Every structure is written in C-alpha cells, then in structure tokens.
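Read the structure below first, then the notes.
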Amino acid sequence: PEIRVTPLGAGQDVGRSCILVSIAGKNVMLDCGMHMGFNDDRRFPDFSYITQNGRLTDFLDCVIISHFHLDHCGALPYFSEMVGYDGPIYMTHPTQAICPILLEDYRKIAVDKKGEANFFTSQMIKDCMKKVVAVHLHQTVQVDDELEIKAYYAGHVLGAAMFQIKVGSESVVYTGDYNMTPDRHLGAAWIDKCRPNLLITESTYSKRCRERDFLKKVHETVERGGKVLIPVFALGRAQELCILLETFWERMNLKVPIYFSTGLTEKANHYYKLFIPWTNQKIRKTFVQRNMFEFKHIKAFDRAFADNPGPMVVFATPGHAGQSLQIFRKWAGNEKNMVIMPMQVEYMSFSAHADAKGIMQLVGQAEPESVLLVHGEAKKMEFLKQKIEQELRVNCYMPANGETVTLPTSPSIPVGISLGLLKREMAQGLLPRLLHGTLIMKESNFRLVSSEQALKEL
Amino acid sequence: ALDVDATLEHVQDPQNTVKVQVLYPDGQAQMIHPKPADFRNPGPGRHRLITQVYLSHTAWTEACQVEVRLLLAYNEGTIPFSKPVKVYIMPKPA
Amino acid sequence: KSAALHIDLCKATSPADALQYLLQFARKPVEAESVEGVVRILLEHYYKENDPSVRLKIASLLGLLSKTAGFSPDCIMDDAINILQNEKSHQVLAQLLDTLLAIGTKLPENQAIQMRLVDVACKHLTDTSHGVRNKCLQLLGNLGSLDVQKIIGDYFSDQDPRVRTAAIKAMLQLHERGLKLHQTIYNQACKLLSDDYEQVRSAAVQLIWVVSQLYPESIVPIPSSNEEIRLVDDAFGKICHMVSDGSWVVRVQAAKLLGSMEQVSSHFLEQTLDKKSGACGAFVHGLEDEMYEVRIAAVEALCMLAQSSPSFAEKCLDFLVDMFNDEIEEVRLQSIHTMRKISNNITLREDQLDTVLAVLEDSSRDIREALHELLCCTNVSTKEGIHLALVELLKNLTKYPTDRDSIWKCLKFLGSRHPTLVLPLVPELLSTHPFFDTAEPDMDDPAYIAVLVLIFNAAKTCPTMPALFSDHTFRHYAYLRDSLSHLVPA
Amino acid sequence: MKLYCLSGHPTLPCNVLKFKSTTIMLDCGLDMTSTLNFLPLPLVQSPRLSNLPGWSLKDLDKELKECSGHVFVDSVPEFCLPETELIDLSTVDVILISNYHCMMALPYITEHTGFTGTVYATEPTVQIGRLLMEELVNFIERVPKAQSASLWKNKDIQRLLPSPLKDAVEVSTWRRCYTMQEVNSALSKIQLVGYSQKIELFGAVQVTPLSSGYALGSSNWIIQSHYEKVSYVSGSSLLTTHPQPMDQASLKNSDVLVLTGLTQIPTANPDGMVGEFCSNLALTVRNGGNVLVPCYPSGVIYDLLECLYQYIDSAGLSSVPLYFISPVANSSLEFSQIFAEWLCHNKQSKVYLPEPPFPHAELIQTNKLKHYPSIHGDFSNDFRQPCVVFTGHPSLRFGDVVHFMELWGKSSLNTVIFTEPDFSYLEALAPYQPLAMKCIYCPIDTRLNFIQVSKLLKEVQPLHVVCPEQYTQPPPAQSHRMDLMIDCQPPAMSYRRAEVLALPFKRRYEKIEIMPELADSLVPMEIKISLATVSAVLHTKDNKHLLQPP
Ligand SMILES: [Zn+2]
Ligand SMILES: [Zn+2]
C-alpha cells in the first residue's frame, strides 16, 4: 500500500529526465533522457540502481517518453539496445516522428565531433524505435492486466504529453514538460480533475509585448533594406518564430523574402505539417482555408539565395557551430546586421516551459494529494515547494538523484452491493439511516448482501 | 457562373417576390428563384441581392448575348421589375 | 374522429401496434372540443394498458394536446394528478410531470392550480429517479409560490449533478420570473462552485452573479479572517477564480458575468489586471487564453468595466495595445472597438500611439476602418505625436487610396478635437516658405485635401491664427467648402 | 435495460439506449433514400426534366411528374428523419456517434427537438461529416427549388400512388434539408474524443469509442456501467482498409451487443468490384468515352483513387485526366492527409518518413487528379473530353452529378460507374431513364458481411444480440440464402422502426468502495469463504456509493 518514487535522473537538476515509479507493485520509468553538458559518461542515467547484470524487461513493466527533447528521450537507444530492454516504450505520435531525427542529429554531433566512445549507432536507434508503441491523446492503453496509462496534452512542444499512470484506485500523474500559456503554434496544457495520489511536475521557473517588440525590430530592420540573421536552436522555437513571422508577413503584405536553412528544419516543417491536430486552435480552425505550416513566404534557403543583396530574413541552423558563423561574419559591419540571439545584436527570448504561476495553476486544477518536484534548479524548487505547501496546503517533496521517496496510500476495497439492499437504502434515509448487511467475503470477490440473502445462499 | 448585385428599393417582401430571369438568345427563358439567405437588408426599404446565377448552353459559332432581368412574382404571373441587362457569353467547344 | 381513435386503440392490439397508432395520431392537430374528447378517451385507456412504453406515449401525447391553442386545460388537471397518484414507472412519471408543467405554464393566472401543482411537485421530489426530481424542480421553478427557495436550496446538495443543475436553473428561473432570493443561496452556490461537473459550475457561477446583483452592498465575513468584505466584491473574486476554469465555455460564462459586475470596488478592479486575493490576474489570464471566444468575452468584460470605472481604463489601455496584434481577426476587431469605446478622456503617450499607427499598416480593410474610428475618437497630447499620426495616415492613404473618405474623417476629428496642437504644425504641413511665393499645390490630390481637412478643422475652433493661410489656401478652402462641405467647416 | 429504435434503416440507425439512470442515443441516421422519390435538382434548368409529362390521379398533376413510367415528386428532395416522437429527446443525455455517415440528421435532433445534452464523436467523423453536411446544404441551396408538393403525402392519396411512391414509409415525417447555421449549432455541441478514451457520464456509465475499421475516425462504442457492458457495433470493416483495424478484443464479455451497419448486397467481393471498376473505367476511356463516378468526397473514393493510381501507369491511361468536383473536395483531400494518426499501421508508417500518408496526394503534384470546387469556376477552362469525373451526390438527385448525366446521357460511349451501395441503383437511374449511357453497378461496400460477423460473434460471445429485423431475414433480393442472415446460439433480438425492446439483462451487484476505516472494523469470521456483519452509513455522490463508519 505504498508508492515509491526514485528519480535516477534529474532530481534537483536540469536535464537527464529519468523517474522511476513503483506504484502498487508495478515499476514504470517515466522518461529516459541524457544530460547535455556532461561528457564524462554521466549523460545516460545510472541504470545500475534497477539491475546489476539483470534483465530490465522483468523489472520494468512500462517505459514512458514525455516529448522529443533530448533531456527526456536522448538516452532511449542506449537504454533499450545496449543495456537490454524489449518491453513496451510508450510515446506520443508526433514524438515518435521527431525522436529518430533528433537522436540521429545528436548521434551525428557526438560520434563525429565531440567525444562519444560508448554510444549508440543508427541501426540500434531504428531498433529502439521498432519497440515503441505510440499512443493518442486521452487514450487509455492497457499495458498490463491492471496498469493503464493515459496521455494528456502538455503544450510544451509538438506532441508533448502529460501521462497519468493509474493502477487500481491509485494514480500518479507525471508532467514532463508543459506550458499553461498557449503559443502561436501550440495549445496550453490541460488535465481533468484526476485527483491523483502524486503529481510529478517540473519546477524550473509579457509574451504578446515581447512578440510585438520582436516583430517591430524585424520590420524596422527589413524596411531599412538590411537583412536579419536570427538563429534557432530548438524545433519548437523555430516553428513558433516561423509561424509568427509568416502571419506578420501576410498581414503587412510586403513581399521581401524570408528563408530558412538546413536539412533538419525542413524535416521539422514537414512533420509539423503532418501533425495539425497537435497544434493550436487557430491552425486547426483555419486549416480548411489553408495549411498554416505550408508557408507562402518562408521558403528554402539555397545558401540564403546564395547570400544575395537586398532585405531578407534568414534562419540559421544552430543557436557556435556551422551554417551560422559564415552568415554572422559575412554580415558583420553592415547596414542592418540584426542578429537576435535567444553588428547590431538584439535579445528576444521566448519561454518554452511553464513559469511558477503555471505550475501553481496545474497543481490547483489537477488537485493531487501530494506533489513531487523534478526538472529544475534547487533554489527555485525550494521556493516553489514553499509556495505549494503554503497556498494550497498539500505535501511537496525534494528528491535528489538516486534518492527514493515513498508515500503511504489508502486503497479502497471494491465490493458488490445487492441491488435490493441498495434500492432499500435509497428508499429510507432519503427522507443518517444506517445500512446493516452481511459481507460475503468469498475468494477473489466481495459481495455485501442483506441477511436474508446471506441465509438463503449460505 | 454569373454574379449579380441588385439594389432593391422599397420591396415589401423581396424574399418571395423578387426573381431572377435569364433569357438565352434562343427561346429559353430560365427563371431563377433566389434563396432568402442572400437577400441582405442594409436599411429600411433597402435590400441587396447577391446570387451566383448559373448559365449553360451548347456550342455557339459566335458569342451572342444573354439577357438578365429581375422579375416580380405575385400570387399567378410575373412582371418585369428591373432594367434589362445584356451579358456576353461564349460557349467554346471542348 | 375521436371514436375512431377509441376503436383503433381498443380493437386492434394491446402491446405494440397501439404505440404505432398513437405515434401516427400524434402528428395531426386537434380542435379544442375534440381535444377534450380525445383527452377523456386516452385517460380512460391509460388504466387499461399495463405496458410502460404505451403509457409513456400516452403521457407525451397528453402533454402535446395540452399545448394546443384554443383548448383551456383547466378541466383535465384533476384526472392528471389522479393518474400521477398511482403511477409507478419513473419515465412515465417524468413525462407526466412534463405534461403538468405544460398545464401550469398555459394557465399563469390561476393561483389555486399553481399551488396544487407545486404541492404535487413537492410530493414527488423525493422520488428515487433523477428524471422525476429534475422534472419536479423544473415545475417548482416555472410556477413556485411567488417555502420553494428552502426546498430548492436543499436540493442543491443532491448526489446527481443533473439534479443539482436542475435545482440551480429552477431557482434562476424563480429569480427571472420576479421572485427575490435569500442570502444563504450565496453560501450554497459558493460551496457548489467547486463542483466536479461543468454544467453545475456554469449554473452555480450564474447564480452567484445573480445573488451578487441582488445584494451588492451586503456585508459578509471572510471564513479565514476577521475582516469583512462586501458581497459583490467577494462574488467578483469567486467569478474571477472561475475565469481560470478548465472548461472554456465556463471561462466564457465567467468573463461575461464578470463584465456585468459594475458595483465592484476599485481595489479589486486594479487587482484583476495585475501580474504580481483570488481576483489577481483574472483578466490577464483571460486575455491570453487559447480559445478566442474567452479572449473576446474578456475584451467585452474589460469594455464594460472600464465604461463603469474611469480609473480602470488606464490599466485596460496597454493590454488592449498589446492585444491589437492578435492571431484572430475578430478578436482584434473587438479590441479596437472597445479601445475606441473607452477612449473618452484618457490620453495616449508615445509608444501606445505609434503601436496603433504601426498596426494601421495592416492589409485588412475592416480593422483599418475600425482603427480609423479609434483615431477619430482618440485624445492625444505632444503634437509631434499628432504629426506622426498624420504621417502614418498619409502613408496609409498612399498604400491604400480606397480609404480616403475614412482618412479624411480621421483628420477632421483630429483637427476638431486637438486644435491648439495642430497650430504650431501648420507651417510644417503647408509648405509655406517665410518669404518665397510658394507654388499652388495640386487640388484633387488626396494627400493635400487630407492635410487641409486637418488644418481647417483645427482653424474652426481656434480663430487665433487663421492668417497663416496663403491666398491659394483660401481658394482651396473655398473649393473644399463647395465640394467637401460635410468635412470642412465654416 | 430498454432500447428504443427510432430508425428502421439497417446501415443508418438511431437507437436510444435507456441504460440505468442515463439515456444514450446510439447514432443518428438521416435516411437519404427518401430523396429517390423526388425529381433531381439540376444546376441549370434542363429542357428534359422541365417539360416532363405530369401524372394524373382520378380523384396533383403539378406535384407529380412521370418519367419513363416512374412517377417522381417535383419538389425539393426531402429526407426521412429518425422518428423523434417515441421518446422525448430532452430526456436523452448523450449522443454517441460512430460514422460521419451516421452523423447526418444531427441538426434535426440537436435543434428542433429540445435536446440539451452533449454529443461525442471522434475528430475525423466530426470533420468529415462537417464537410459532407456542408456539401449537402450547398447542393440543396445552389439553385433553390420550392417545397411545392404536399398533397401526395396523404394517407388517402399515397395508397393510390404507384409502387415506388406508395411503398415510401413515414412520409409525413420527411423534412426539408437543414440550413448551415443549424449545421454550425449542431457541430458546436460535440465533445471530441479519441479511440480507447474513457468518458464518464455522471459517474454512472462509462463509454469508450473503439476503432471499427470502416472509415477513418469511425468507431464502435461500448457502454459500461459497473458489472454490465453494452457493445454497440456500428459499420465496421475486417478488411485491409486505410483506417485503424477493428478492435475486437474490447467487445468481449458484453451482456448485449447491438450491431448495425452490415454490408448492403453482401454477395459482392469488394476487391473484385474494384477490379471491375478499374476495368470498366479503362475500357470506357480507351474508347474515347467519359466515366462518371457518383461518390462521396470521402471514404471509398480514397480506396478507388489509390487503386486507380496503381492502375493508370499499368493501363497507360496517364493522358486521361481525373476530375474531382465537389464544394468540399480540397478540404476532403487535406483532411485525409492530416488524419494519419487515425489510419492503419501501413499508412501511419508513411508519415514517420517525411511523406504524405495517402497516395492520392501525389496525383495533384503530378497533375493526374485535378480537384475543383465547382463546374463553373475553372473546371470549364481545364476540361478535356476523354476524362473521369468523381463528383456529385451518389443519390443522383442533387450535386454536380445531375448536370454531368444530363450532359453525357445521350451518348453510349460515356459510362456511369456506381461504387456507393447506399442508394438503389435502378431508382437512382429512374429519373434519367431514357439514356444511352452504359451504367455499371459495382458497389465497394467493405463493411462486415455475414461470415465475418458470424466469426466475430463466435469470437466475442455476447450474452444477447440485438439487430435490425432485416438481418434476421434473408435479403428480399435473394429471399432463399440461409447464410445471409445473423445466426447465434440465442436467436437474436430483432427490431423494426418505432419499436421498444426490453432487455432482461439487468442484474444486481452495483459496485461500491469501502474506506479502510470500515475495513478494519469488520472482522473476517470463518465460514468456509468468509462472512462479516457490517453496520455503516451509506454516502452517495455523483452516482458513486461509499460506506462510512458511524
Ligand atoms: Zn525538458
Ligand atoms: Zn522540454
């Protein structure tokens, strides 16, 4: 009658999301990500806690991947095809499209350039994706005879999902990454009144004004004849910038071009085009008029039209690295050299995750009886734990990496009630009337009938 | 398809009285009943009629004409209502 | 053909084809004396049939025949309550209560039959079925005793959410019919505002708004504090918390009801647009919601509350400026319209002004026209801002020449209401050299009329300096007075 | 418990399930076969249909026009609604919708009947039926005829009418086509759901949509209330179709299985009919004729466009243009492209690659298939004489198919090919009947036939089976084949229109939850099994019961 949770990954840190939940005798891992910034073989989570030279298929009944960010999904090919796991890997449909191409990109980064000796190949990336079972929104999939999981729209990236892990009467809701404010291409996070036993949520932390200022800067720089070189590093930020730009260019109706580069942002554009139901309300509603991800102004950059003169908008492949530094050096000391990091330099930052008030709202609206914090900074987690334990009067927890946290729960016994006794109790008392009956505690089932039904069926 | 824009002035019930007549150069005089959904009423005694009437005939050796006319119908016959307007039509062979 | 109905029902079959014959009969109108005859025949045939579906169809057909125009239903109520006396099927009982509700609604004047029907409803409210309780609550709401408020308040706490919604809608119908409600209703609806069902929450927030409008100045204590809060302020806080609901129609309902609470104190009004009790950040959350209907409803709530409170409009101003650039065109139309509505006396500073003038460049003609009427109704200091407005209007005229009449209306309203500020700008607009004889500008050039419409409307209310005009400007004044007399004044 | 039957159509049902304390409507089906009795609505006033001779009754000549011995009503085509007066539709709480074909007439229930409940359907059924409703309203309202004819719907006169008009049932309940604002108001109150999603209705029953395999988004429903389950099996396919395969495992151990939407004309292999369609199309366009395919904008048209895509390169018909004229044609193609998550594992493996899931999308970029909103706009400038046109309504009473048949019926080289089994082929051709066109009837119904449903019922083993009366009898076209009926170990339960079925599958044992405070206070006395005497106060909230210690 206990729920034991052990984050082997993030804990009181950012990156390498990996949380183990042992609810009601069934063990579920909640993400499997890699820690960027480490190169000393601490990228992948320490799976020696679960098994030391043992089979992970027996130990783990389910593996959940929240979204395609590498700190939540980057360690998946290693965990499957090197340590050994041939069980169900549950994942969202847009996540299952983006995850191979971001894993291959980091495989291209780590194997070619920056120190990967113990790593995964492309063949075992495909092998790991072959074990992935895709789930839809709000679909209750039965991994076991009694363990079921259900995905909720998280709105962090395309196909980011909040997972509720329910077995018996006990449920655990894990929210990998989410944002309670809608973006220009994504909706907001939504959860019903589940009232789970535990809410494992991220804890790491205006928008219209910032977007208007960025658009005004871009418009003022492009109306002066200069060219902007705004870079993008994440796929969600790139798609949001492209859709916000495209609706601005269509609204102002000026025809000077906007371009995006690389062979990966094009793949992201195609996958975002193929996953319209996982987008914002405007993109779904105005899809019948036109596909908003089929850009009529943002076109493919053949070296940014061979870096031709004139005012134009260019998207750089990284956020440094190649395919951006050549543009940065070729446009330094120009008329309008506006480069906006997340030789005029502007600073326009777009938040992809939720802030403190969004986490407060999610805890209030899901209404759990306990909250657990991962995926953030320790000081911010302490402040948010104080806010949780003060404003909503509900227990909060501070687990580090490898630090187990156990929670006592009170299961409710499912008992059948004979319909005659139930209708009799509906009859008298509706006008604190007691219900006196006999509990026939048979094998593997429970019946609670009247004394007459007890004696006639004794 | 032919789009019309009628400025109906002081029509009591344009929903069930105003009818569009298209008259081909031959004897065909097809009479079109507009739906009440596009009898716009921008003012008291003022009405706007925006229908996309549909025209078809077989091949012509030359673009002749077609005669578009509004009609008023009453409970048994119809009378001319608007100015006769000629539109050029050229059915080319397939 | 009432005897034909009698023969066909009692002669062909009992169980199944009688239902078909009743269904066929239900589709034709009956004259009032024949209504009385067929009502007597069907009520005689009610006791014969033991099939519940046939009796349900009988009850539905009685309810349909009671709604006929020329038939006075006062003579059939006693047999109706007699067949409710010994009816055991719950669906047939619910249909019979529907029939009785039709009887009561058709005869509003007779108080005795209304008291009899609400007595029947109070008798049958203890039924185990939710449908019977729902119909009895509807009966109490439609007739009442305008005791009934206490009973419906007791049934706010029923186990079935449908009965809870029926009770709230019944007492809302009681208020709408004219009955004045109590105050314990506020506590019960506040308890019910946190219901797990969407319809219960929507009905409860409607009831909270109604009881706030009935007793706005009532004083209620905080449950967790010694301080006392006005009732309208507390209900405003509750509806502001309901603005952050998980259901979007509940959010739309909460915003729409929040717009009608004009008696709220100013303190909570500055609270509801802040970003740092439960009313804090309600409109900030509502203006950035994913559903555009919620954003529209929050825009009209902002409009109503800023029309009520003049100090609220300054806080509404920058949020409307930020939300001019909105992804839905209807939302930005509504934002521009409400900005025009609440621009009665507040002045625009530089960044709000040139954000408006930046969104003037948009390709949509509808929001350009709406923003044109906003510029007609705007008040602005710092005459360089007026020069900036003129420059942006002139380049809009160059980019879109079809809007010349609207732009001329804008410049007429800008000159007529900012007269002293245009006055130092006149030598910069008319190219008046201090000593050189200037060439006569080309008339019928829409930029030049636009300048002159601004200048002449400024000169109407200020006769301080009309001598800054040259001779050809006076000739053009005569030409515009002859041609554009609805814009240029005398 | 009880089951009200508001529709007599097998593949267009409207069943109201009065189950415990919640009333569920299972689908709503607009019978468009009633429109066959009416004279077709053309885009232009055709000379042949206008001066058809009237039909006289010696007792109406302006109302009835006779074409080739068959009498047709000269009014707007009216639609046979589900019967909305047996049960008060303000008492129903939830409408569960399976197909977009079974979502028609939803504006009739949700607006005219005082229905204040909620509607559940999947994303693709709602979107595609929105498109189909849009083109239906457009087709009725392009060239508006009046509802002039009313005297023929009389009990004294319809007896005297000939057989196609006399056999029409519930004629007084027929209604004009709903308008677009009724469509918008009906579709505004639909709560969107996904496959295998639990929906709790007032804490009493639990409904989930299960994938059926017929159409993309099409779903079967199971209604669970504690220890009893009702399975609703609407139009489902066991063949290798584009949508997700049929979920047969979740239908198991159900007390009653309501099944509808079986195959019309079951004695037809759909693959053989696809082969016949492609062969006849190739034969016609090789002779210089024209192929007209009256079809819905979505559904079987995707399958036959896939097969025609695989066939044109083999047959060398790349020079033959394929025209798809529909007001919702572009929206249908785009909607088919983006609903990849609702397709089978073969189709949704294609979108893991940067590739469209349906192969008909490649026909646009190769310009083999051109789609237009209407005939008039730019199709009249891009029209080549030997061509294939997928257009119009398959009922042949409205849409662009009427104009195309009036254009092409005077030539024997042109052909019309019928792929939809919904409408009677002879009654569809009847108002056009003096035509030299060759008519090919190859229906591609991919729903469950009778051997498939026998295997399904042997696999599932429901305790009781509820089916329409037409499934117990042999089809009247055959009337002798004993294999063309539903046979089970219990002899089913048949229903007709406006019939109320009483299901004696109601049981005891409603589930309860006991808190651990009471669980410790109950001593497990040994009986051999165990016995315990409990005294508790019963707490009920949202139709869920709890036991509390006093
Ligand atoms: Zn993350
Ligand atoms: Zn993330």
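Residue numbering in chain D adheres to Swiss-Prot, whereby the residues present occupy positions 1-59, 64-532, 535-556 in order.
Every residue, even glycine, has its Cβ placed from backbone N, Cα and C.
If you look up Swiss-Prot, you'll see D:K2, D:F19, D:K510, D:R511 marked as 1D-myo-inositol hexakisphosphate binding site. Less than 8 angstroms from the CB of D:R511 (1D-myo-inositol hexakisphosphate binding site) sit D:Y231, D:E232, D:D259, each of them six or more residues away in the same chain.
Looking at Swiss-Prot, the entry for mutagenesis of D:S283 to R says: Decreased interaction with INTS11 and BRAT1. Taking the Cβ of D:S283 (mutagenesis position) as centre and 10 Å as the limit, one finds 14 other Cβ atoms among all the protein chains shown. Under DSSP, D:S283 (mutagenesis position) is assigned to a helix (H, G or I) in the three-state scheme.
Here Swiss-Prot describes D:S283 to M as a published mutagenesis experiment; the accompanying note says: Abolished interaction with BRAT1.
Geometry remark: D:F19 (1D-myo-inositol hexakisphosphate binding site) versus D:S283 (mutagenesis position), CA distance 50 Å. Of all residue pairs in the 1D-myo-inositol hexakisphosphate-binding list (D:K2, D:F19, D:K510, D:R511), the one with the greatest Cα separation is 13 Å apart. Rounded to the nearest whole angstrom, the C-alpha distance between D:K510 (1D-myo-inositol hexakisphosphate binding site) and D:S283 (mutagenesis position) is 54. Other Cβ atoms within 10 Å of the Cβ of D:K510 (1D-myo-inositol hexakisphosphate binding site), summed over all protein chains shown, number 13.
On the backbone, the CA of D:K2 (1D-myo-inositol hexakisphosphate binding site) and the CA of D:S283 (mutagenesis position) stand 49 Å apart.
Here the Cβ of D:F19 (1D-myo-inositol hexakisphosphate binding site) has 22 other Cβ atoms within 10 Å, regardless of which shown protein chain they belong to.
All chains included, 17 other C-beta atoms sit within 10 angstroms of the C-beta of D:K2 (1D-myo-inositol hexakisphosphate binding site). Close to the recorded 1D-myo-inositol hexakisphosphate site, the chain also has D:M1, D:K20, D:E232, D:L507, D:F509: residues not among D:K2, D:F19, D:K510, D:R511 whose Cβ is within 8 Å of the site's Cβ mean position. Under the three-state DSSP scheme, D:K510 (1D-myo-inositol hexakisphosphate binding site) falls in the coil class.
A strand conformation is recorded for D:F19 (1D-myo-inositol hexakisphosphate binding site) in the three-state DSSP classification.
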